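Colleague: Below is one structure. I have some questions about it.
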There are 2 protein chains.
Amino acid sequence: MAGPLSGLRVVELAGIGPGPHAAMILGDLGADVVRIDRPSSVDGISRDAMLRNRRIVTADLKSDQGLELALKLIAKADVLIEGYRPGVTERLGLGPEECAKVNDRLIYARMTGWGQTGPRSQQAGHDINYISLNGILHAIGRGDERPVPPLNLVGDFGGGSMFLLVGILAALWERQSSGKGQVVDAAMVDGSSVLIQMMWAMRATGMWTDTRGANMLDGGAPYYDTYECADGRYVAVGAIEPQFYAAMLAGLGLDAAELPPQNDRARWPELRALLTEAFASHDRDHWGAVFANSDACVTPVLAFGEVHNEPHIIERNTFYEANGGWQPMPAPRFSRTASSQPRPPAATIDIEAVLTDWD
Amino acid sequence: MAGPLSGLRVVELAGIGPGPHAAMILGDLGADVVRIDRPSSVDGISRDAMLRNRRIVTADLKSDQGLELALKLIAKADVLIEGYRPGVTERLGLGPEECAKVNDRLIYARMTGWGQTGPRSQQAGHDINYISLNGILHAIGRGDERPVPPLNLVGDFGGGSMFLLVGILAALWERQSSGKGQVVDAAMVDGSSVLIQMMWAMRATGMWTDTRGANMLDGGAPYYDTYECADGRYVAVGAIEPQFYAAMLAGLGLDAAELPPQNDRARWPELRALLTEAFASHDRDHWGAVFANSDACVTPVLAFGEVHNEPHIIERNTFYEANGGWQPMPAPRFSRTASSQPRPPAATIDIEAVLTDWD
Ligand SMILES: CC(=O)SCCNC(=O)CCNC(=O)[C@H](O)C(C)(C)COP(=O)(O)OP(=O)(O)OC[C@H]1O[C@@H](n2cnc3c(N)ncnc32)[C@H](O)[C@@H]1OP(=O)(O)O
Ligand SMILES: CC(=O)SCCNC(=O)CCNC(=O)[C@H](O)C(C)(C)COP(=O)(O)OP(=O)(O)OC[C@H]1O[C@@H](n2cnc3c(N)ncnc32)[C@H](O)[C@@H]1OP(=O)(O)O
């Protein structure tokens, strides 16, 4: 199996959102990932590209046979991933303490939103809930409107699966001294809070306020925002540094002497009005040309369906084609032990066949 | 030094955004992290909490002595992090090949937005630019408005630092088998694409559209969005699963029989209006009480300044008091080798000291 995690063995108790995303990435980087789903489920080969780089197996974990086979897989593996509510694996007989009895090398990775304990620890939730409690959601969107969810990128993935991954891999490094596994407790409410550490840093030094839409990086700054062009499509401007901002102004045709200072916040309304009228005067693809190879920090805001036509995307093979759609190639990239193209979802395998393989 | 990464040595070439965030998380988990800044920028003790769990040293990397001292660190280290444009470390004489001469075990980690090669590889940029090219930014915000940046959470951190960490720690695992380092190439345009793999998966199966504000998780669904309350504050609703949705309706006082179907998208505007009126008739904290211990997936949207007073946050110690204010405690969490509270940024030390300390 190609990639730096060749030889790493992972058991994933099938759930939704962060658990499978983390499992995907371990698979992507060469891990041997076996996913146990319920029989009531799997009516064919999966159509869900997120289940790439998997072997799927079926097993009623409520039955004693189910549990036994499961504990035999875990015995032969380096990592377990579960993202059920706290208590669920315990009650199945697949809890950490049970796992520690058949494999004290196990990295026992627990993916939740609220964490393992505390008042919300049994409440159902999704991304939007976890980021609502720690200040993140409130910071996202225009100042004249209610907050807008940043899809499920910040709680589920950035602050969720990715922290689970770092935990697993950090724990494997620990396991190199100690010869012992341990439990990784990844909660979206915690990981997302470390994800936004910069805002907490800036808040402390007076460089970030709680007012939505009134900061340097939330859309409040005219030089860090999107602009509507003549065709109704958009560009993004990120020209924070003064030298990049000056480069942007020259490409737009605006003389710096006729504008308010870049960082005179009291005159941001005027500045925005000027930049707005300028970008509105030509179409997105015009601005893409003007600013290609410039440091002006102006880029076209492409829709998903146009991404496959962008030269920089094509040339670095950020994406590959698979069963009626582009999908992203593994990230990040490795010079010597490169990942390979992901293996698509495969039909279910037998749990005995797998135990054989793992010897 | 507490945490799973005790004994890991990291040299960080000072930069902005994702590199410092990665180095911070490594530090948080107990890595020994030495950050080389330039003499010209360091003054007092840094007031940037992102620089916690560091030793800071200065050095003109353009001098003969600075280059030498730096190469002697890297000789003794496990990982190097740099986040300059491609070619920059090569020209300083700190490129991968030069480092491979003095330490074939080094994990050489390169954090960029656009990657190591390709047409955009020398273009200045910020988060908003990287996420504009791969479809992410276009998908964020309300449908009748221009896209809104989700701060710098998705390119810099979620698809940036976190992928640099996954690559560093995966490469360390590969090293245990191979005896050798390698180069990790973490590009924000790639990582953020993998971060949003769920949308590409959903797009392939006809369950995600390129129309902004018309999807299950972008704010277009009335059961996955924020709602303004009687007091002008907000709740988040995340009631995707029909059973949680039913529980929310009961708590709102709304008879399901009176309402359009949860997932009849043609009638979402109509459903939204009914839910809007309901949420508007009481204040945020009222809804917080009503739905505590519920699976209705309704949570108060707290501003940063309110987070310190939420019971669930307090009791799990998601934050600690610092210097200027509250900061996120390390994530994720480890049962056996737990992280300690971060060490605040401490004054510049002398590079020779570190070399003594390390050899
Ligand atoms: C993309 C998205 O929408 S992402 C979801 C975001 N949330 C999270 O993942 C955080 C994790 N915590 C949670 O909130 C939950 O996982 C939820 C809310 C997503 C699901 O809630 P629930 O449906 O109550 O599931 P919960 O995790 O509590 O339990 C799963 C059940 O399946 C059972 N189960 C698991 N695997 C199997 C199996 N192979 N065969 C049979 N039963 C099984 C468990 O034993 C449990 O039954 P029980 O609780 O009645 O004893
Ligand atoms: C918070 C935010 O907004 S963060 C996200 C920003 N984006 C990225 O990080 C992507 C990757 N990095 C970059 O694209 C760039 O570093 C930018 C766009 C951020 C800034 O561009 P530049 O200012 O041109 O920096 P670049 O990386 O090209 O080079 C930095 C210079 O610092 C110099 N330098 C670095 N360390 C030292 C030192 N200790 N002493 C002296 N000089 C030093 C380098 O030698 C280089 O000099 P040179 O090109 O003049 O030979």
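First residue shown is number 1, and so on along the chain.
Yeah, the Cβs are placed from backbone N, Cα and C, and that goes for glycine too.
Pasting the relevant annotations from Swiss-Prot:
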type     : residues                                  : note
ACT_SITE : B:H126                                    : active site, proton acceptor
ACT_SITE : B:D156                                    : active site, proton donor
BINDING  : B:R38, B:59-62, B:83-85, B:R91, B:125-130 : substrate binding site
MUTAGEN  : B:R52 to A                                : 15.7% of wild-type activity
MUTAGEN  : B:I56 to P                                : 28.8% of wild-type activity
MUTAGEN  : B:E82 to A                                : 12.5% of wild-type activity
MUTAGEN  : B:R91 to A                                : 19.9% of wild-type activity
MUTAGEN  : B:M111 to P                               : 5.2% of wild-type activity
MUTAGEN  : B:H126 to A                               : 4.5% of wild-type activity
MUTAGEN  : B:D156 to A                               : 17.6 of wild-type activity
MUTAGEN  : B:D190 to A                               : 3.3% of wild-type activity
MUTAGEN  : B:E241 to A                               : 2.1% of wild-type activity
MUTAGEN  : B:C297 to A                               : 6.2% of wild-type activity
MUTAGEN  : B:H312 to A                               : 10.1% of wild-type activity
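Just tell me what is around each of these and how deep it sits.
Modeller: In the three-state DSSP scheme, B:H126 (mutagenesis position) falls into the coil class. When other Cβ atoms within 10 Å of the Cβ of B:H126 (mutagenesis position) are tallied across all protein chains shown, the result is 27.
For the recorded site, B:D156 (mutagenesis position), the DSSP three-state label reads helix. Taking Cβ-Cβ distances under 8 Å and a sequence separation of 6 or more, the neighbours of B:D156 (mutagenesis position) in its chain are B:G17, B:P18, B:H21, B:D127, B:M188.
The Cβ of B:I128 (substrate binding site) lies under 8 Å from the Cβ of B:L137, B:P149, B:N152, B:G155, each of which sits 6+ residues away along the same chain.
Around B:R52 (mutagenesis position), the same-chain residues at least 6 positions away in sequence with a Cβ under 8 Å from its Cβ are B:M24, B:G27, B:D28, B:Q327, B:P342, B:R343, B:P344, B:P345.
There are 20 other Cβ atoms within 10 Å of the Cβ belonging to B:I56 (mutagenesis position). B:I56 (mutagenesis position) falls within a strand segment according to DSSP.
Mapped onto three states, the DSSP output places B:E82 (mutagenesis position) in strand.
Under DSSP, B:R91 (mutagenesis position) is assigned to a helix (H, G or I) in the three-state scheme. Around the Cβ of B:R91 (mutagenesis position), a 10 Å sphere holds 10 further Cβ atoms from the protein chains shown.
Here the Cβ of B:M111 (mutagenesis position) has 30 other Cβ atoms within 10 Å, regardless of which shown protein chain they belong to.
In sequence order, B:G115, B:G159, B:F163 constitute the residues six or more apart from B:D190 (mutagenesis position) in its chain with CB-CB distances below 8 Å.
Under DSSP, B:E241 (mutagenesis position) is assigned to coil, being neither helix nor strand in the three-state scheme.
For B:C297 (mutagenesis position), the same-chain residues that are 6 or more apart in sequence and have a Cβ closer than 8 Å to its Cβ are B:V237, B:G238, B:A239, B:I240, B:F244, B:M248. DSSP assigns B:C297 (mutagenesis position) to coil, not to a helix or a strand.
Sequence-distant contacts of B:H312 (mutagenesis position), defined by Cβ-Cβ distance under 8 angstroms and a gap of at least six in the same chain, do not exist.
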Colleague: Distance check, please: Cα of B:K62 (substrate binding site) against Cα of B:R91 (mutagenesis position), rounded to an integer number of angstrom.
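Modeller: B:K62 (substrate binding site) and B:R91 (mutagenesis position) have their Cα atoms 9 Å apart.
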Colleague: Which residue, out of the binding-site residues B:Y84, B:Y130, shows the minimum number of other Cβ atoms inside 10 Å of its Cβ in this structure?
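Modeller: Fewest other Cβ atoms within 10 Å, among the binding-site residues B:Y84, B:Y130, is found for B:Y84.
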Colleague: If you measure C-alpha to C-alpha, which of B:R38, B:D60, B:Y84, B:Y130 (binding-site residues) come within 10 angstroms of B:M111 (mutagenesis position)?
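Modeller: Candidates kept after distance check: B:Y84.
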Colleague: Look up B:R38 (substrate binding site) in the DSSP assignment and report helix, strand or coil.
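Modeller: The three-state answer is coil.
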Colleague: So which recorded positions out of B:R52, B:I56, B:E82, B:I128, B:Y130, B:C297 are up against ligand 2, CB under 6 A?
Modeller: none
Colleague: Quick check on the binding-site residues B:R38, B:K62: which one has the highest count of other Cβ atoms within 10 Å of its Cβ?
Modeller: B:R38
Colleague: May I ask you to pick out the recorded positions among B:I56, B:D60, B:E82, B:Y84, B:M111, B:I128 with a CB closer than 8 angstroms to chain A's CB atoms, ordered by sequence, or 'none' if no residue qualifies?
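Modeller: The answer, in sequence order, is B:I128.
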